[PDB]
Amino acid sequence: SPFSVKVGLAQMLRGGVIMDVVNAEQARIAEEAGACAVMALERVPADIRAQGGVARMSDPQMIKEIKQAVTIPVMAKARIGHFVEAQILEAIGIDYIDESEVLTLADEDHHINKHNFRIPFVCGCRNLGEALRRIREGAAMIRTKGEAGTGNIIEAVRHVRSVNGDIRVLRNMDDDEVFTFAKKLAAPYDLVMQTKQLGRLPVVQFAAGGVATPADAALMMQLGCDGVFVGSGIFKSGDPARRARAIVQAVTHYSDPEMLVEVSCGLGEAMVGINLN
Amino acid sequence: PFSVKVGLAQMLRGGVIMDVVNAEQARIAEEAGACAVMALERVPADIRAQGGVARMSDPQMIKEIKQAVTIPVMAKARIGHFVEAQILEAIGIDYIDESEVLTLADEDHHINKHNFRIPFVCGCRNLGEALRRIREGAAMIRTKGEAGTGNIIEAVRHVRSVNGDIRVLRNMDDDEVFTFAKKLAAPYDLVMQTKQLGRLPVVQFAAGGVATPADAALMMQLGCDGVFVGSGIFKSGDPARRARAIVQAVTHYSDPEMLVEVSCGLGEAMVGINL
Amino acid sequence: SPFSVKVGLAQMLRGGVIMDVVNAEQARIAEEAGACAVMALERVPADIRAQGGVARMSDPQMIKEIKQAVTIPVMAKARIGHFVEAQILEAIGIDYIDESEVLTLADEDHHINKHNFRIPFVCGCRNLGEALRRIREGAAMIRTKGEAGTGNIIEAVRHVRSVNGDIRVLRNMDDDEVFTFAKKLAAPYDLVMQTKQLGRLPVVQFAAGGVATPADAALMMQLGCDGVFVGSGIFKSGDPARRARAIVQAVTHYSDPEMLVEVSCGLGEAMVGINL
Amino acid sequence: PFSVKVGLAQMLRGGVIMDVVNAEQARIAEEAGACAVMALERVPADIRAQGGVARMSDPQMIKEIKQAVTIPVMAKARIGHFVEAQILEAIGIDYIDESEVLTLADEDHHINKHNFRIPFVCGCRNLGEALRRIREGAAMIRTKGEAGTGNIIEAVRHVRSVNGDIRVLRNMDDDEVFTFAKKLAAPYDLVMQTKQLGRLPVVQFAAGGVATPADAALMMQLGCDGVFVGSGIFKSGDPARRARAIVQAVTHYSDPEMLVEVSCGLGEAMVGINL
Amino acid sequence: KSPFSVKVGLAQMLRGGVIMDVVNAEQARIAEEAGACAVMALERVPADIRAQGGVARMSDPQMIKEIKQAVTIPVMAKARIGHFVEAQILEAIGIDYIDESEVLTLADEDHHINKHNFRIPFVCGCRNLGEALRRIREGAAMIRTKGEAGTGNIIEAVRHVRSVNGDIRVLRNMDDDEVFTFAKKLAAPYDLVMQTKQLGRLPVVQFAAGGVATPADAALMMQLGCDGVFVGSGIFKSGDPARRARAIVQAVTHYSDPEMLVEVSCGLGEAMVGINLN
């Protein structure tokens, strides 16, 4: 199936960090740090949060600048439900579209029918039900999301534990109870059973939301994620190039505290961020 | 395979299924022209009136009914009572009806019906519920109103609902179907199967409060595939004449002249209860 | 340890049916039909429901009559918290005390300290948390309880699925998340980990509450219980003797539908029961 | 002086006090081994069942009971009815029990018990209440559950509460005792007396729902000094055998073998009521 | 014999001490000079985290190394609650204690760090006995009974110390049979509830923390039964940090000597002003 081919392609991103970039300078810094891909958007989430205004797909000119700037995969964000923003991005010839809750929602009731596209999609989730609905709409990769643009890992941790926790519950569930589990998740039964049989999400699952330090990036990996997104934590810090590299190494070496010490040491000022509580 | 069971239930299209509590009532139904009999302990109108815990009938009573007729024999099991369904299947009947008229045995889960060889009937009140039962392995749906009142109102409501949501679904923007499945709390693939087919993927019968021939013909004109009658026949003044009249109404549902002749002088319809 | 020895004694009842008896006649019927034990009490749960009034430990005279009337283990019931009733029962020389919610509660805040006794205790539960609390207090056998005295098996199914489902959740759970799990259960952490490592309850788990028919009894076994209690469903029914044997057979041959048809065939009236 | 009355009540430790309505019941209790009899109009289970205003017994009936026995004779007065207590004291009985089982005569104030020569019993449900009664001049406390139901549950609750608060108080930071007295709404000096003593400053008996020997022994094992039994004996099938059995249980409360022999074949316990 | 009990013994060595939050090598020196039993490295003192907002995390490993190099007394550092990777890093630096601290921004709302997986001992905060005992079952070797953070107001430290200690005294004379229910009500492990009953004290070292601003405050915590105190803001948000640090240390050591308490309090400079929240 072409869906299973898209799911197959994203497997290459395991062990990696995907970095949000707003220009070609940010893209090249991300590639040099060892990012597995770049994510082109208008403004980083912390800026979107602070400034407000309507956040949309980036000008295609800018996306073309980022694409010619690097040889790693280039991803770009479209507003939820804005299938025309997605058609434009596809036609530009990038590698993934992230239908992203950080941009301004364009359709509160429906997401993009992602099966109508040739190129693979990333979607956000906060729980298993949401993940499975995005996958059924045709998302080839999942981003388990915390708080966007605060530098606070708390919600990312909550959502990763929730998704992974329901998968472990599901794994051992009495088959006869799975119909009601599916109902309760409002997720498609066949995808729930597929999740049960595999003992993991049927697609690549990354963490996002508030990853600010190498320690945060490694934590996500130890909680069972395949990789991480970093939106704000790199380009809102005092030394983006160094910090980018440290986070990449943290994800590569997530179970090595000696290395985690080394890459974390003398990194300069992290993004101050915001404590919402 | 599930399609075999679904195919079997097609044979019942155009028929009336008559609840029976003993072999005398069983013979009355077959002679009256029923497409099948349904063995249960007490008719739903008596379960309502009397209370107590309503369970699967004693296997000996089901064996007697099975002897007494050549038409398909169905029996009822309590929702979620998978061992009751094992016993019914072991006896050799033709369908199990996992029925809400009996006393619920599991509030959160129905029977995993795909583990059985013989077909199941399940109840529903809406499309979402139908599709959940079907995914569990029901080969036939009963669209249910009120049990044991002789009042057709909730049957009319639920039949209009199931069918109305199917007509909505047929013409729906494909892109909106994912959310529609979320909202129905139903499996997406069954929603699309229903969409492409343009009708329920399994046989749909009306049930609950069918008391007169007019009621039965009404259900068929609303688009059902047949009707169940529980109380309407054996809580009436003359069961045998009334049963034949309902069978005739279901078979000739669009013939007013016929409906007049069969409804003419039928004796007392069941008492019933307005709520 | 003394506690493990009590747990071993109750383990010998696996595959069995424990029947409530109020006199010596019933106790003989239960033994003939093949019960693993009898449970002596004043009135069967359905009669306690219908009649009301305070329900206590049975007269020790009645218990002795039952004890000498049979050769299978003898159990008797004490009110929750009534540690003196339990003292008396142990002094009569019976085999188990069931600290039972069917009797009138004597202490709302505290159960009996069951560790202070020689003979093993049965306690009821509705969820995993509660089972584990009872086991920590010294219960050697757990009765997962539904509705008492109704012939309706619905709550017993609920509570059996609850307990078993929490145990299954617990098996794959991230170890780091077990501390909070134990807090939420209001359960001792060591017992939660013990449950995790075993993948089952640390003691015998029987179903009780509304088992009216052989189908009911076998359902409990297929959901994974070690055995069943039958309180009203035999002695509030048409033919107690025959229904009792049929239930023993259902438990012994729970996954054999041909046997279940056979023993279910022509049993006379089950208990009327009440729906709610 | 108050210590004389408190000292007198010590003599009752280890005993059972039996409510009686006539001289026949009075003789039954003394022969059965009661440490005292309590004269009242109707046993609490009949007051509950029947209603009406429950007052002090007629002095003639109390005189008859006083004649009929040599053990201490107590009688009940309505809460706050100080003239009832004057009459009882004038008759020459040994204790007055200002009892909540009778119909309350003053909702805001109890009897000033220090104005009487003879000792008073008062009820309580908690330590704070005990200490208030004691300050008013009660020489003995009855820790009370439910009157007239044969259900020990509230007795167990209140006995655990009184004793638990005493065990808490014993080990309490001295500096926190002032606030603890504020919270109990109890006199600070009595709270400290209770603290230093490590137990109630007056005799504490359990009462309310004591129906079987096991119940009586349970109260003693919880730390009481004796038990009252109102309904449990004279609403039972055999009062005389049951009374002796309760006396024996109270005297031999830590002997299971004994409790078996005395509870063995006692006939019907009182009906009672679950609430 | 056991790994945990050895960790508990390490923490015992700190009885009678004052642990001082330090944010750099200078403050760390000030603390050792003044007689601190240990230093606690963190990014900003609690009063600054309160006033400034922002996400607060583990200090840069570099800053911790600079603090560790500047002193010979034990070095503690703080990690966010649930952030087990921060703690791995802190352990790999080779410090002596980790404080899973509620002053830093929470990283995991439902779960604390599994502290038995570490070699070095942990401190955790609590506001009641139930909490303390849960932290201990997770592997905390030392408990900090916490009041308000960064206000210089001792009120909530007093409440929390009285609550924990009060509940410990409640257990002493408690009927053994009622303990199961008490354990349920505390949402604590039964075995630690009984161990607390048998000891008549907390099974691990208990310090006070939160709003300790003056020598009188410090001695008050000791007089209430604490084994020592933490001071964050009180020293380094005051007029004379170095003299105030020594005074507090002296007040903890001589907590039942009013004459000394007078001597050490006399002419101390501006105390931290702080804030009254009620």
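Here chain C follows Swiss-Prot for its numbers: 21-296, in order, are the residues you see.
The backbone N, Cα and C atoms fix where each Cβ goes, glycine too.
According to Swiss-Prot, the features are:
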type: BINDING; residues: C:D40, C:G169, C:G230, C:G251, C:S252; note: D-ribose 5-phosphate binding site
type: MUTAGEN; residues: C:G54 to S; note: In rsr4-1; strongly reduced oligomerization and 63% reduction in pyridoxal biosynthesis
type: ACT_SITE; residues: C:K97; note: active site, schiff-base intermediate with D-ribose 5-phosphate
type: BINDING; residues: C:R181; note: D-glyceraldehyde 3-phosphate binding site
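Structural mapping of features recorded in Swiss-Prot.
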| residue | record | DSSP class |
| --- | --- | --- |
| C:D40 | D-ribose 5-phosphate binding site | strand |
| C:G54 | mutagenesis position | coil |
| C:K97 | active site, schiff-base intermediate with D-ribose 5-phosphate | strand |
| C:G169 | D-ribose 5-phosphate binding site | coil |
| C:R181 | D-glyceraldehyde 3-phosphate binding site | helix |
| C:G230 | D-ribose 5-phosphate binding site | coil |
| C:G251 | D-ribose 5-phosphate binding site | coil |
Shell of the D-ribose 5-phosphate site beyond C:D40, C:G169, C:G230, C:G251, C:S252, same chain only (C-beta within 8 angstroms of their C-beta centre): C:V64, C:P65, C:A66, C:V122, C:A168, C:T170, C:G171, C:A228, C:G229, C:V231, C:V250, C:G253, C:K256, C:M291
C:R181 (D-glyceraldehyde 3-phosphate binding site), number of other Cβ atoms within 10 Å: 21
C-beta crowding around C:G169 (D-ribose 5-phosphate binding site), within 10 angstroms: 23
Of the recorded positions listed as C:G54, C:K97, C:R181, the one whose CA lies nearest the CA of C:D40 (D-ribose 5-phosphate binding site): C:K97
Residues that sit under 8 angstroms from C:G54 (mutagenesis position) by C-beta distance, when 6+ apart in the chain: C:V37, C:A264, C:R265, C:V268, C:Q269, C:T272
Whole-number Å value of the largest CA-CA distance among C:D40, C:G169, C:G230, C:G251, C:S252, listed as D-ribose 5-phosphate-binding: 13
Least buried by Cβ count (within 10 Å) of the binding-site residues C:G230, C:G251: C:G251
Distance, C:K97 (active site, schiff-base intermediate with D-ribose 5-phosphate) to C:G251 (D-ribose 5-phosphate binding site) (CA atoms, angstrom): 12
Nearest-integer angstrom distance between the alpha carbons (Cα) of C:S252 (D-ribose 5-phosphate binding site) and the residue listed as 'D-glyceraldehyde 3-phosphate binding site': 22
C-alpha spacing of C:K97 (active site, schiff-base intermediate with D-ribose 5-phosphate) relative to C:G230 (D-ribose 5-phosphate binding site), in angstrom: 18
C:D40, C:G54, C:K97, C:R181, C:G251, C:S252: the recorded positions whose Cβ falls under 8 Å from a chain B Cβ: C:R181
Sequence-distant neighbours of the residue listed as 'active site, schiff-base intermediate with D-ribose 5-phosphate' in its chain (C-beta under 8 A, six or more apart): C:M59, C:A60, C:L61, C:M77, C:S78, C:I117, C:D118, C:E119, C:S120, C:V122, C:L123
C:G169 (D-ribose 5-phosphate binding site) and C:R181 (D-glyceraldehyde 3-phosphate binding site), distance between Cα atoms, whole Å: 20
